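Data block below; observations after.
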Amino acid sequence: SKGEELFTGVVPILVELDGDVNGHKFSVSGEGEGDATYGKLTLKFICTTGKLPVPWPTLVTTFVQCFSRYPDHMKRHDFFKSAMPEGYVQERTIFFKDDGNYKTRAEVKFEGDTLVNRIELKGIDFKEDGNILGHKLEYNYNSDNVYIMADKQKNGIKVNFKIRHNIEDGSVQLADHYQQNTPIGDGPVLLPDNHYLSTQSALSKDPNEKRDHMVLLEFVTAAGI
């Protein structure tokens, strides 16, 4: 249940985002593959409109939790795969402490054999010379644990978690995330007991790529039950 079966091998992934942060318009395309059996994601994103007006790490959480590795004993709490292939809607508000906020709306679903994440991102109230529009964030990412809770009312899940981005001066730029997911289908889905997803993310660059981009490798495992 139910995308369960859809995820037993390596699945191609496509990500497309249209963004507007303080009027700075930009688009990003990402490609790669996920192997949920190992909770592994490998992806390369390209800013297709010239330079990315925000730091790449600020976009990682926005750029497919159905690739998390759910231990066999926890399969019944895997809301993400259960919503497939029809997919789910994912919305967030990300408040950057002492700075602006991003509001995103994405749909994650299969297109044939490819798992697609299409997102619209809107950012407002950013400080022109703050850590974001001013690009003062280091190109790295910290590991973390986010707590997935069922949202029985909408038959989806909700998550509230903090991401800390390292600032070049040694300090931290907090990004408080509030997320809610609901199934696209009318299809049944599995509602989970509370548990965590533990993620680790490594960012890198493609020595041969001249466009603004980001190479991302992640491993994610569910636990807490």
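To match Swiss-Prot, the residue numbers of chain A are left as they are there, and the shown ones run 2-64, 68-229.
Each residue, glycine too, has its Cβ placed from N, Cα and C.
In the three-state DSSP reading, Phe64 (mutagenesis position) counts as coil. Its Cβ taken as reference, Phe64 (mutagenesis position) is surrounded by 21 other Cβ atoms within 10 Å in the chains shown. What Swiss-Prot notes for the published mutagenesis of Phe64 to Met is this: In RSGFP4; increases fluorescence and shifts the major exitation peak to 489-490 nm; when associated with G-65 and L-69.
Within the same chain, residues at least 6 positions away in sequence whose Cβ sits under 8 Å from that of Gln69 (mutagenesis position) are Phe84, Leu201, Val224. For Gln69 to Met, Swiss-Prot lists a mutagenesis experiment annotated as follows: In Citrinine; leads to excitation and emission peaks of 516 and 529 nm, respectively; when associated with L-68; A-72 and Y-203.
DSSP gives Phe99 (mutagenesis position) a strand state. Counting only same-chain residues six or more apart in sequence, the Cβ atoms lying under 8 angstroms from the Cβ of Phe99 (mutagenesis position) belong to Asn105, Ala179, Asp180, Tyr182. Annotation of the mutagenesis experiment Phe99 to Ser in Swiss-Prot: In alphaGFP/cycle 3 GFP; improves folding at 37 degrees Celsius, reduces aggregation at high concentrations, and increases the diffusibility of the protein inside cells; when associated with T-153 and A-163.
Looking at Swiss-Prot, the entry for mutagenesis of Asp103 to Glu says: In mut1.27; shifts fluorescence lifetime from 3.03 to 2.85 ns; when associated with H-145. Cβ neighbours within 10 Å of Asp103 (mutagenesis position), excluding its own Cβ and spanning all shown chains: 18.
The DSSP secondary structure for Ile128 (mutagenesis position) is strand. While the structure shown retains the original residue, Swiss-Prot records the mutagenesis experiment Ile128 to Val with this note: In EBFP2.0; shifts the excitation and emission spectra to shorter wavelengths and increases quantum yields compared to BFP; when associated with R-30; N-39; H-66; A-72; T-105; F-145; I-150; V-155; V-171; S-198; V-206 and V-224.
Within 10 Å of the C-beta atom of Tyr145 (mutagenesis position) sit 21 other C-beta atoms, taking all shown protein chains into account. For the mutagenesis experiment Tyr145 to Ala, the note given by Swiss-Prot reads: In Cerulean; leads to improved quantum yield, a higher extinction coefficient and is 2.5-fold brighter than ECFP; when associated with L-64; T-65; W-66; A-72; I-146; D-148; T-153 and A-163.
According to DSSP, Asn149 (mutagenesis position) sits within a strand segment. Taking a C-beta cut-off of under 8 Å and a sequence gap of six or more, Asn149 (mutagenesis position) has these contacts in its own chain: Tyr200, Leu201, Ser202, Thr203. Swiss-Prot gives this note for the published mutagenesis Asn149 to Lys: Increases fluorescence at warmer temperatures such as 37 degrees Celsius. In Esmerald; leads to brighter fluorescence; when associated with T-65; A-72; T-153 and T-167. In VisGreen; leads to brighter fluorescence; when associated with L-64; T-65; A-72 and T-167.
Where Swiss-Prot documents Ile167 to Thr as a mutagenesis experiment, the accompanying text is: In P11; increases fluorescence at 475 nm excitation and at warmer temperatures such as 37 degrees Celsius. In Esmerald; leads to brighter fluorescence; when associated with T-65; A-72; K-149 and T-153. In VisGreen; leads to brighter fluorescence; when associated with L-64; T-65; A-72 and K-149. Sequence-distant neighbours of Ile167 (mutagenesis position) (same chain, six or more apart, CB under 8 Å from its CB) are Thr62, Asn146, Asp148, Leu178, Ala179, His181, listed in sequence order.
Here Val193 (mutagenesis position) comes close to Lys3, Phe83, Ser86, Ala87, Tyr92, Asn159, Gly160, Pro187: these same-chain residues lie at least six apart in sequence, with C-beta atoms under 8 angstroms from its C-beta. In the three-state DSSP scheme, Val193 (mutagenesis position) falls into the coil class. A mutagenesis experiment is reported in Swiss-Prot for this position, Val193 to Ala, and the note states: In mut1.5; shifts fluorescence lifetime from 3.03 to 2.72 ns; when associated with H-145.
According to Swiss-Prot, the mutagenesis experiment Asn198 to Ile carries this note: In mut2.1; shifts fluorescence lifetime from 3.03 to 2.50 ns; when associated with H-145 and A-176. For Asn198 (mutagenesis position), applying a Cβ distance below 8 Å and a minimum sequence separation of six or more within one chain yields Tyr151, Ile152, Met153, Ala154, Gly228.
In three-state terms derived from DSSP, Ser202 (mutagenesis position) belongs to an extended strand segment. Under its mutagenesis annotations, Swiss-Prot gives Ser202 to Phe the following note: In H9; increases fluorescence at 395 nm excitation; when associated with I-203.
Swiss-Prot gives this note for the published mutagenesis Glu222 to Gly: Suppresses the 399 nm excitation peak, leaving only the longer wavelength peak at 475 nm. In this view, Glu222 (mutagenesis position) is surrounded by 21 other Cβ atoms within 10 Å of its Cβ, with every protein chain counted.
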Cα distance (Å, whole number) from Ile128 (mutagenesis position) to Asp103 (mutagenesis position): 9
Cα-Cα distance linking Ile128 (mutagenesis position) and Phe64 (mutagenesis position), given in Å to the nearest integer: 19
Distance, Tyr145 (mutagenesis position) to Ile128 (mutagenesis position) (CA atoms, angstrom): 23
Where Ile167 (mutagenesis position) falls in three-state DSSP terms: strand
Densest Cβ neighbourhood among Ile128, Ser202 (mutagenesis positions), 10 Å radius: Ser202
